[PDB]
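These notes are about the structure you will find just below.
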2 protein chains.
Amino acid sequence: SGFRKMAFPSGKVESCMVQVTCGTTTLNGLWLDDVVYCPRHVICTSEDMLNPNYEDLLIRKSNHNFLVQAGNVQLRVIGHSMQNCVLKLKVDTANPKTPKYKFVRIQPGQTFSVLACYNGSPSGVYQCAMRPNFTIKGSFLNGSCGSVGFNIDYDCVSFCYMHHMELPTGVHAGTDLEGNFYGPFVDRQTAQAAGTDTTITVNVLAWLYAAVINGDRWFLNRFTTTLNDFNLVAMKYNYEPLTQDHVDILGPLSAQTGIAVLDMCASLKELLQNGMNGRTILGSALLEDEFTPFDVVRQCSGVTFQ
Amino acid sequence: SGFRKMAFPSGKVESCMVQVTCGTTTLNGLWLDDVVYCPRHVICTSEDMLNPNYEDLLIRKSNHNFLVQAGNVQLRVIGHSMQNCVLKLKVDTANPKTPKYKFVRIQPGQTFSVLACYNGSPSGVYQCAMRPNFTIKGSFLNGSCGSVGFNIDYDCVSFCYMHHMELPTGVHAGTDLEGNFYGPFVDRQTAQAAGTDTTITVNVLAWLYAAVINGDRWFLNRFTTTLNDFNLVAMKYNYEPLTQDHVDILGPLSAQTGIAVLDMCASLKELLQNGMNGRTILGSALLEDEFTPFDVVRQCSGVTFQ
Ligand SMILES: *C(=N)[C@H](C[C@@H]1CCNC1=O)NC(=O)[C@@H]1[C@@H]2[C@H](CN1C(=O)[C@@H](NC(=O)C(F)(F)F)C(C)(C)C)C2(C)C
Ligand SMILES: *C(=N)[C@H](C[C@@H]1CCNC1=O)NC(=O)[C@@H]1[C@@H]2[C@H](CN1C(=O)[C@@H](NC(=O)C(F)(F)F)C(C)(C)C)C2(C)C
């Protein structure tokens, strides 16, 4: 029993981290086969980041201008290209520790683990969600860019996030591994702000099921509700609409606990209208929305990875 | 910016996990050099665990009765011995991925990362604290025993916990790597309960400093207090006494923020007496006590590991 914010084991990703230096700017890169992926603003001075012309800055660079270090070993860059907001450095050595991997673009509400790195070296690992406003609530400092987010499926690492920048209120924004930003943000040091965020309803429901599985059941009421009536109440409290797709994804937890999804919805409705009355659920005084239905199943059933 | 519950990178420890099977009981082992460490109740049937005589059960075992699997490869056991509540299986092959390591016994209030494993394979990683009542708030299922807790110092893994059992209210208990339990618990399936837990005061203060570093400052008041007067208030609210050793450990965060420790204590005192008035600190509605002063420094300064 017990329920914690669990990250994926980070070992497969640790073996892919390198440091990339261009001039005086150093950040992290991801070394897969004979390519190193990293944020394109490695080629910027501090001055350039206020209004960079990345295409222009990259013309004046050659291969030898990129210093790629994998531990104690320098990797010679033998080609380079830019794909949206990421640079791809071809190196003369394939990473022998390259795991089976995929590049995926995740949807808002889905979760992933972040391996926060500095100078190509890991600092720590934590779990995050892609917020509905396309930010993540991370923990990143200067030099953290190029740190990646990922999910694991048995032996396959699905990379879904590269870190690029921090937005007001201390939230974070970045790209998929094709260099396309999540959200309407740009890699330029100019005033930018995320839109209003919303609560990930399907994840709150998943976490209420995790609470029931752990014997924390005080919030279960005797009612049911329709999907439409629930979504009207959720709208008022800045909760995302619950779709039939979400109901289907909650099926396994609903079947395991014997609580219909719409019954859980009625219990969540009461919590939204009345509060928790200074009570806790799974030790938290707030409803948690950064566990997906699969996160709950993986933690409560002991799914492992190779 | 940002502040999250961060675990250590788990790669060095992943390379040490194996599965140990004796008869029909399978759990996790830790493979360091040519020794595999695991909980001694691997030698028990389900029947034996109600009242095991571990010494007796182990006489009737020989080396070949232990099946140790490291991935796809069986490791031949060539010797065995019992040290308190852990078995030590000597194997014919040294683990080539053995990191620089130490066995340490941590103190209540100190934190560590847990690599939760099943059948020798990792499921996830999360951060925990040794509670003052010598339990940990983990997430463990059947087959999780032998999962370990650890800290990293540059390239050295300090192993501090082996998982053995679950106690009422869904909390967990185990041993150091010498097999000595934390707390007054025994590896027998009989009714056992942890004593009343307390809040780790020095860690709450560390986390308030993390909040200030992140610009969450609303709780800072204009007062100071003496150490004695603070500890009288903390006693009432089931907080551990703050010692001069704790004040000294908080020095770096106090110097960084320019807030004297006893001034922070006055702000914490007001939070204890008045509550947070439905406000949050670093996104939490409750005071958090599972970040040590070093955890805060390591996260907010970007300390990395090799
Ligand atoms: C990568 N190493 C850093 C990570 C930042 C640093 C502090 N916390 C983080 O997550 N990325 C940057 O410094 C990027 C980068 C220029 C400026 N930048 C920012 O994150 C800035 N944010 C913005 O300008 C705004 F408002 F658009 F979000 C900063 C003020 C430094 C937080 C470039 C090329 C966008
Ligand atoms: C190791 N694989 C398991 C981990 C347990 C299983 C469920 N969650 C966990 O953390 N360890 C055990 O099953 C140990 C073990 C016998 C029984 N046991 C327990 O954890 C039991 N607890 C107790 O009997 C009590 F009350 F003392 F805490 C159980 C009721 C199964 C939770 C031995 C040899 C102690």
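Chain A is numbered as in Swiss-Prot; shown residues: 3264-3569, in order.
Method on record in the header is X-ray crystallography, 1.7 Å.
Any Cβ shown, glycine's included, is placed from N, Cα and C.
Features as listed in Swiss-Prot:
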type     : residues         : note
ACT_SITE : A:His3304        : active site, for 3CL-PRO activity
ACT_SITE : A:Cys3408        : active site, nucleophile
VARIANT  : A:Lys3353 to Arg : In strain: Beta/B.1.351
VARIANT  : A:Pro3395 to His : In strain: Omicron/BA.1, Omicron/BA.2, Omicron/BA.2.12.1, Omicron/BA.2.75, Omicron/BA.4, Omicron/BA.5, Omicron/BQ.1.1, Omicron/XBB.1.5, Omicron/EG.5.1
VARIANT  : A:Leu3468 to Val : In strain: Zeta/P.2
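Here the Cα atom of A:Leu3468 (variant position) is found 16 Å from that of A:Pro3395 (variant position). Nearest by CA distance to A:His3304 (active site, for 3CL-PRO activity), out of the recorded positions A:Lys3353, A:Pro3395, A:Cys3408, is A:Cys3408. Taking A:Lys3353, A:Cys3408, A:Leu3468 as the candidate recorded positions, the subset whose CB lies under 6 angstroms from any atom of ligand 1 consists of A:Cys3408.
Neighbour counts of Cβ atoms within 10 Å were compared for the recorded positions A:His3304, A:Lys3353, and the top value is held by A:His3304. Distance between Cα atoms for A:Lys3353 (variant position) and A:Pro3395 (variant position): 35 Å, as a whole number.
A strand conformation is recorded for A:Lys3353 (variant position) in the three-state DSSP classification. Listed in sequence order, A:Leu3290, A:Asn3291, A:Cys3301, A:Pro3302, A:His3304, A:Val3305, A:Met3425, A:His3426, A:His3427, A:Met3428 are the same-chain residues six or more apart from the residue listed as 'active site, nucleophile' with CB atoms under 8 A from its CB. Cβ neighbour counts within 10 Å, taken over all protein chains shown, single out A:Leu3468 as the most crowded of the variant positions A:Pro3395, A:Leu3468.
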